[PDB]
Amino acid sequence: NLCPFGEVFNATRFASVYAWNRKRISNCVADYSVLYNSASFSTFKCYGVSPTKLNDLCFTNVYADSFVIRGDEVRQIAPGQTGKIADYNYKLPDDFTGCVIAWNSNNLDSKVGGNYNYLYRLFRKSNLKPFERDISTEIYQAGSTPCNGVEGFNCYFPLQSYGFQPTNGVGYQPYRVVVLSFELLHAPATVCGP
Amino acid sequence: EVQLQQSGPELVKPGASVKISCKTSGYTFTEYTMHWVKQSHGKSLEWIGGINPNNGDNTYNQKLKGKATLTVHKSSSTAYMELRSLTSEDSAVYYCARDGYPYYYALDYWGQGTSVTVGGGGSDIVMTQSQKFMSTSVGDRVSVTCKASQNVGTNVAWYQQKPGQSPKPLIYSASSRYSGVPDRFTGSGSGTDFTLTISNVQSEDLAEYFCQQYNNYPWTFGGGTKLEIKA
Ligand SMILES: *[C@@H]1O[C@H](CO)[C@@H](O)[C@H](O)[C@H]1NC(C)=O
């Protein structure tokens, strides 16, 4: 009947970016201008698609991916970007079709002397493929000597903690992010809008 | 073209301290870990420690009992080693060298060396080259053996050194050749027994040959085998 976007956008907890969450969305109708004309979205960028035109289109499947990153990293959530987040955590394909929605979540996801519950992957042997997810925590080998699962010189736990405090620069504050991706396949299209 | 240019010789007397540099070029400095190796005159190679230049992380051979400290200067792409409380036993040639991981393992480029003149841990791996000198004839097939006191898998490298030069990397991962190394050189072995084989030995193979393990810290080297080549 109606696509459950409030379920995604208004969730209490958000995933860490390295463990980003995907909600599949099918067999429903929703107004996207509800979202575009919503409030306090500091980023609303679309690719291959216009927000207003989403009401006139039908897609086979629509995925809503959500996670939290730093403010200065929201720019990496875009086709063709590089950096720790795009390379190791959440990668959009070069020909991405969808929208990227972000908003500052400082006073929900920070803490007194720092919230250290959101993590990101700082090390990885190779870059992620688009929409790949890596939740492993194997020790990362930075030199010729193997680590054998022990942290030490050139042997690093691969995740790093976000230093989310109020009084950080706003570029360091947490932002929640939702990425909608749209796919039109041979099968019947069940996500349309009014 | 990678280059590690080290600073010039030093003469000191007991109790004082030395700081030597290693200026790099030809590659992105922060992408490769730098190691330091000591060679006492006529003696074998000893690993001092390493430093990851991207984050400043470092480690040291406990044999040095804390007398070395490694630093880097990312701006000038330069690594430093400072030695303190120098004694008679610290006179040696000191090398910087680059860990080539993840492409060519172990020490794929070396500086030219810096002359400085004035038992181990129970779990340290000992690499034994039981032959110190071999004489063969041109054209022979030569086998240099190296035994590890503990299993080191295939994390073994071989180097070649001619007098007055830094070691030249020949073999890593027990059996792979570094760039530009002739096919006459092959390495074999796994576990604890390793061999370097030179097929059809030539005059330019006159050198001393060293094995090394990088399976565990401290990195350790065999004692070296000098190869003399006669007509
Ligand atoms: C999230 O909740 C707000 C009210 O706090 C509401 O205005 C908004 O539409 C909700 N988002 C949805 C339903 O996608």
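In order, the residues displayed for chain A correspond to 334-527 in Swiss-Prot numbering, which applies throughout.
For all residues, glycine too, the Cβ spot is worked out from N, Cα and C.
Copied from Swiss-Prot, the annotated features are:
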- A:334-527: domain 'BetaCoV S1-CTD' (DOMAIN)
- A:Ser373 to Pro: In strain: Omicron/BA.1, Omicron/BA.2, Omicron/BA.2.12.1, Omicron/BA.2.75, Omicron/BA.4, Omicron/BA.5, Omicron/BQ.1.1, Omicron/XBB.1.5, Omicron/EG.5.1 (VARIANT)
- A:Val483 to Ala: Increased resistance to neutralizing antibodies (MUTAGEN)
- A:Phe486 to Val: In strain: Omicron/BA.4, Omicron/BA.5, Omicron/BQ.1.1 (VARIANT)
- A:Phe490 to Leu: Increased resistance to neutralizing antibodies and human covalescent sera neutralization (MUTAGEN)
- A:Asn501 to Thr: In strain: 19B/501T (VARIANT)
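Each of the variant positions A:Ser373, A:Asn501 was ranked by the number of other C-beta atoms within 10 Å, and first place falls to A:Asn501. Sorting the recorded positions A:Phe486, A:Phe490 by the number of other Cβ atoms within 10 Å puts A:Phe486 first. With A:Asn501 (variant position) as the anchor, the candidate recorded positions are A:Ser373, A:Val483, A:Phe490, and the one with the nearest CA is A:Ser373. Rounded to a whole number, the C-alpha distance linking A:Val483 (mutagenesis position) with A:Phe490 (mutagenesis position) is 9 angstrom. Listed recorded positions A:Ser373, A:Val483, A:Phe490, A:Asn501 compared with chain B at a CB cut-off under 8 A give none as close ones. Around the Cβ of A:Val483 (mutagenesis position), a 10 Å sphere holds 8 further Cβ atoms from the protein chains shown.
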